[PDB]
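J.: What follows is a single structure, and I will ask about it in a moment.
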Amino acid sequence: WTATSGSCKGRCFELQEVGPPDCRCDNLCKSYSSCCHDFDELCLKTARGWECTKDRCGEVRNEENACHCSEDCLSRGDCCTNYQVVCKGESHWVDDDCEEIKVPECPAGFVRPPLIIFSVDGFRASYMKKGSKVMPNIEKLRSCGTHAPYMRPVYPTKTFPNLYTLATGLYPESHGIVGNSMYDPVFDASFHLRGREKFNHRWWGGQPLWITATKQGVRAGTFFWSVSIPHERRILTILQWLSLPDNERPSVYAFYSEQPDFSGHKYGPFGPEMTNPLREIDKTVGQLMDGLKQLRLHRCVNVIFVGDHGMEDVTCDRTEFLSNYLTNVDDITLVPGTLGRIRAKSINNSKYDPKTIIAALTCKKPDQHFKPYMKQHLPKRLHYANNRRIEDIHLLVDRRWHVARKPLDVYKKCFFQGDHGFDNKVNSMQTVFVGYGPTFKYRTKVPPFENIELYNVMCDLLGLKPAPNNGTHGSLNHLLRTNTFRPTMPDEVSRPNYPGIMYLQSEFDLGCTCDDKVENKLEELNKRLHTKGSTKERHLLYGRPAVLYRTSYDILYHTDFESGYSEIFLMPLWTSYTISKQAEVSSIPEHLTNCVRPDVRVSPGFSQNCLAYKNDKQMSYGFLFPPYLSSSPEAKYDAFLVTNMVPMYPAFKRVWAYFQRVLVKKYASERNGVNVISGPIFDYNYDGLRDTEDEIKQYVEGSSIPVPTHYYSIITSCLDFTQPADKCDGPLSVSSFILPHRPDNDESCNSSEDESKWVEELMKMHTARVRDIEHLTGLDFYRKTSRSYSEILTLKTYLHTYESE
Ligand SMILES: *[C@@H]1O[C@H](CO)[C@@H](O[C@@H]2O[C@H](CO)[C@@H](O[C@@H]3O[C@H](CO[C@H]4O[C@H](CO[C@H]5O[C@H](CO)[C@@H](O)[C@H](O)[C@@H]5O)[C@@H](O)[C@H](O[C@H]5O[C@H](CO)[C@@H](O)[C@H](O)[C@@H]5O[C@H]5O[C@H](CO)[C@@H](O)[C@H](O)[C@@H]5O)[C@@H]4O)[C@@H](O)[C@H](O[C@H]4O[C@H](CO)[C@@H](O)[C@H](O)[C@@H]4O[C@H]4O[C@H](CO)[C@@H](O)[C@H](O)[C@@H]4O)[C@@H]3O)[C@H](O)[C@H]2NC(C)=O)[C@H](O)[C@H]1NC(C)=O
Ligand SMILES: CC(=O)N1CCN(c2ccc3nc(C)n(CC(=O)NCc4ccc(Cl)c(Cl)c4)c(=O)c3c2)CC1
Ligand SMILES: [Ca+2]
Ligand SMILES: [Cl-]
Ligand SMILES: [K+]
Ligand SMILES: [Zn+2]
């Protein structure tokens, strides 16, 4: 109930929301249907429109008018945005030459440059180029300020997950807004774009920027906007807030546009109807910049122009129906569209079988335009699993397609030609970033980055300490003229042991064999040198990784590779090795096929054993440093050490053997040498963070040897490929992956073919950032380089996406 007979007089667009049953006058009272009776009359005036004309100059103030052209209007803060242009001889902001903003140029009383975030729904990255002729204000922000070619959204590439990511720096699995619609099994309630349930704060986690600001004494404008408030009024409202007294005036503001998304869904991303929405957005930007320039704030405020996601061509006829695959389709609930999420129709039904659902949806049609996944098997780069609102079964839908449960859902639940929501590496889903103002760089292009990183930057722009988030603070320092954050490397927590030869062969009873007894002062000093770390500068090019948790581990040196060997997990945490452009691939000799050798540096008690692998009829083993890339027949014996062995399903061995035998050499050919760091990952609770030893759910049968969930590699070279990886003087280039360690290749529909037709496609799908591997391993990489730490932070956030230009 609302006692809506109170009044908005003197309260229009008030900043503090009042509590029931008193009626409201803020910019959300319309959503809530709780505005005072006189809200429209007082606060949503429209008379005479939004523009001054010559005949209104110096008019007598009429309070009925939408905005004002009277002489008192600047002092009151309510002139039309074009007032100075029409009535005072001034130029539109867009018509001025851009001039470097070296320092904030702010009126007296401004304690810090305000931040205005201008968010545009469905603004696809390529609109910057393709729409350039009709967006002059946006094109000026872009060319004069700091811009990226594109900005990567989060998955799913939907509105609410992405805007709330922008506000929090968190993945949707962490903030809780995991879709535009979601069912929470604990609440037993559904959230939707439309309706009242989304008003409840229980859905919204983390700490958004407006709260971070308020907790630290920095006042913040509303970031939500009622849809019925027109854009012109949103802008005049922000400009009026900016005229408040010092002690009342917000430092951060947000404008939101429902365009071009609204039109894009109807007309497709490049429909001829899309030109006008782009023009109207640009006009809005120009109203804002003209307004700022009138208030002498155009060289004082920092503006961010950002989108939430792009837009793809999607029509009713490109719909896959689950009813074509499943017999039991009335037993499921599907969240449909550009992603699929499946759960049982009837909660707590014990017979619903997710495995039978997955099997019925796997590789069933040659052209199939989705792939089903248990959420723990989704590519780790999507960080889309650790929330009870994410259903166990997920369908990743091909771009340009939809999934639906049954045909009636689509012809009675084509009105649309555009949609979004697909995998966040898809080109059509990429969006925009421009930063303009004193604190941003001038005329500067920056590489593409992820929207999770902006919260840290916005905090920096406001002098705030960010709440804990998924950004990497320092990775976007290169956007800013003046940084208030100085990143430093985390401290190493565990120092390694450097064991020498401590055990005789006969002390081991590991059930291993090797044919290695075919045995010189020359090449015995040399091999001792190698075991002591003489080639280490070649194979460990960026320092050893730091271990950032408490554990017991050994550094093991070899001719061809170095490793950090865990005495807790009985396998390396990391194995580092350089392969030059000139390196040769060799086979595993017939006599060494099943060779495994005790490592005399490492106790029997901290070793794996071959018997466990013999007894475990599901589990085999592989090697982290590949015997195929041994520098010499003699060095190759080091690759069969028990300390280089890891547990591998036979199905996974096909992927790993192809990577090691064929792909590493190819990358060394293409990149002029590569440095590879490989290792295991344990993430049995799918939270994206390294498991403790007591979280491990699977061991090699009858042993304490833990089975990894994933295997990683980080593959580094010189960005200037005219220099060899091992003699690089400048910036680096990296690609990485996190492959799921699965006992079948059901993910790869072509897996029955030669690995040359499917393995590399799989690895591309599971591309990763170094930062992702860092979270999953508790390791910190690139500790010793000649590069700045900020530059190395950007390197660690890079993702190789494999999309075309
Ligand atoms: C990306 O970034 C984020 C942010 O850094 C990372 O997410 C963090 O990861 C941490 C480790 O997993 C996790 O720590 C938890 O926190 C538990 C407390 O959780 C509640 O309180 C949080 C703080 O709120 C306040 O924040 C500031 C201070 O920073 C205050 O000033 C304000 O007043 C704030 O209110 C809060 O953020 C958190 O929110 C989640 O839960 C809500 C759902 O109920 C949602 O609204 C919200 O969206 C969050 O939901 C996400 O996170 C939860 C996990 O918290 C997850 O389950 C959801 O799916 C979703 O993902 C809560 O409101 C704390 O109790 C935990 O401590 C237990 O474990 C540790 C481990 O050692 C023990 O030492 C400890 O003693 C304790 O064990 C005991 O209790 C156990 C029961 O859990 C029991 O089993 C055991 O036997 C013991 O009795 C732990 O520290 C952070 O909560 C989490 N933050 C967020 C926002 O998600 C993330 O990892 C990053 N991702 C990657 C890939 O890097
Ligand atoms: C957490 C919190 O404080 N509350 C209280 C406010 N409540 C709320 C109330 C009214 C709303 N009315 C509308 C129209 N809309 C649509 C809208 O504004 N879209 C633009 C937009 C901008 C910024 C963000 Cl971050 C996001 Cl996700 C969306 C909302 O989302 C909305 C939300 C949500 C929970
Ligand atoms: Ca984990
Ligand atoms: Cl959704
Ligand atoms: K076996
Ligand atoms: Zn949309």
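Going by Swiss-Prot, the residues shown for chain A are 51-463, 468-573, 576-591, 617-886, listed in order.
If you're wondering, the header gives X-ray crystallography, 1.7 Å.
Each residue, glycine too, has its Cβ placed from N, Cα and C.
Okay, so Swiss-Prot annotates it like this:
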ACT_SITE  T209  active site, nucleophile
BINDING   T209, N230, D311, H474  1-(9Z-octadecenoyl)-sn-glycero-3-phosphate binding site
BINDING   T209, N230, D311, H474  1-hexadecanoyl-sn-glycero-3-phosphate binding site
BINDING   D764, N766, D768, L770, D772  Ca(2+) binding site
MUTAGEN   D171 to N  Abolishes lysophospholipase D activity
MUTAGEN   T209 to A  Abolishes lysophospholipase D activity
MUTAGEN   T209 to S  15% of wild-type lysophospholipase D activity
MUTAGEN   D311 to N  Abolishes lysophospholipase D activity
MUTAGEN   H315 to Q  20% of wild-type lysophospholipase D activity
MUTAGEN   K430 to A  Impaired secretion. No effect on lysophospholipase activity
J.: Taking the recorded Ca(2+) site as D764, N766, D768, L770, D772, identify the other residues of that chain whose CB atom sits within 8 Å of the mean position of the site's CB atoms, giving them in sequence order.
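T.: The surrounding set, listed in chain order, is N436, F763, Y765, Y767, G769, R771, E776, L857.
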J.: Can you tell me whether DSSP puts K430 (mutagenesis position) in helix, strand or coil?
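T.: For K430 (mutagenesis position) - judged by DSSP and reduced to three states - the answer is helix.
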J.: Quick one: Cα separation, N230 (1-(9Z-octadecenoyl)-sn-glycero-3-phosphate binding site) versus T209 (mutagenesis position), in Å?
T.: 7
J.: How many Å lie between the CA of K463 and the CA of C468, given 4 residues are missing there?
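T.: The separation between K463 and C468 at their Cα atoms is 12 Å.
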J.: Given 2 unmodelled residues, what's the whole-number Å distance between the CA of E573 and the CA of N576?
T.: 10
J.: Taking only the recorded positions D171, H315, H474, which one has a CA atom nearest to the CA atom of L770 (Ca(2+) binding site)?
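T.: So, of the listed recorded positions, the one sitting closest to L770 (Ca(2+) binding site) is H474.
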J.: Which recorded positions from the set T209, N230, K430, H474, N766, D768 come near ligand 3, judged by a Cβ under 6 Å from any of its atoms?
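T.: Among the recorded positions listed, those whose Cβ sits under 6 Å from ligand 3 are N766, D768.
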J.: List, in sequence order, the same-chain residues at least six positions removed whose CB sits under 8 Å from that of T209 (mutagenesis position)?
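T.: Listed in sequence order, they are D171, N230, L243, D311, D358, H359.
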J.: Out of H315, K430, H474, which of these recorded positions is nearest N766 (Ca(2+) binding site) by C-alpha distance?
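T.: When the Cα distances are compared, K430 comes out closest.
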J.: Test of understanding: give the count of other CB atoms lying within 10 angstroms of the CB of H474 (1-(9Z-octadecenoyl)-sn-glycero-3-phosphate binding site).
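T.: I count 31 other Cβ atoms within 10 Å of it.
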J.: Just name the winner among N230, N766 (the binding-site residues) by count of other CB atoms within 10 A of its CB.
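T.: Checking each of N230, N766, the winner is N230.
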J.: Specify the nearest of the binding-site residues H474, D764, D768, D772 to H315 (mutagenesis position), where nearness means the distance between Cα atoms.
T.: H474
J.: Under a threshold of 6 Å between Cβ and any atom of ligand 4, which of the recorded positions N230, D311, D768, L770 are retained?
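T.: From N230, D311, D768, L770, counting a Cβ under 6 Å from ligand 4 as near, the near ones are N230.
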J.: Within the chain of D768 (Ca(2+) binding site), which residues six or more apart in sequence place their C-beta under 8 angstroms from its C-beta?
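T.: Correct list: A435, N436.
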J.: Please report the distance from the Cα of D772 (Ca(2+) binding site) to the Cα of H474 (1-(9Z-octadecenoyl)-sn-glycero-3-phosphate binding site), rounded to the nearest angstrom.
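T.: Approximately 34 Å lies between the Cα of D772 (Ca(2+) binding site) and that of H474 (1-(9Z-octadecenoyl)-sn-glycero-3-phosphate binding site).
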J.: Write down the Cα-Cα distance for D764 (Ca(2+) binding site) and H474 (1-(9Z-octadecenoyl)-sn-glycero-3-phosphate binding site), rounded and given in Å.
T.: 30
J.: Could you check what DSSP calls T209 (mutagenesis position) once collapsed to helix, strand or coil?
T.: helix
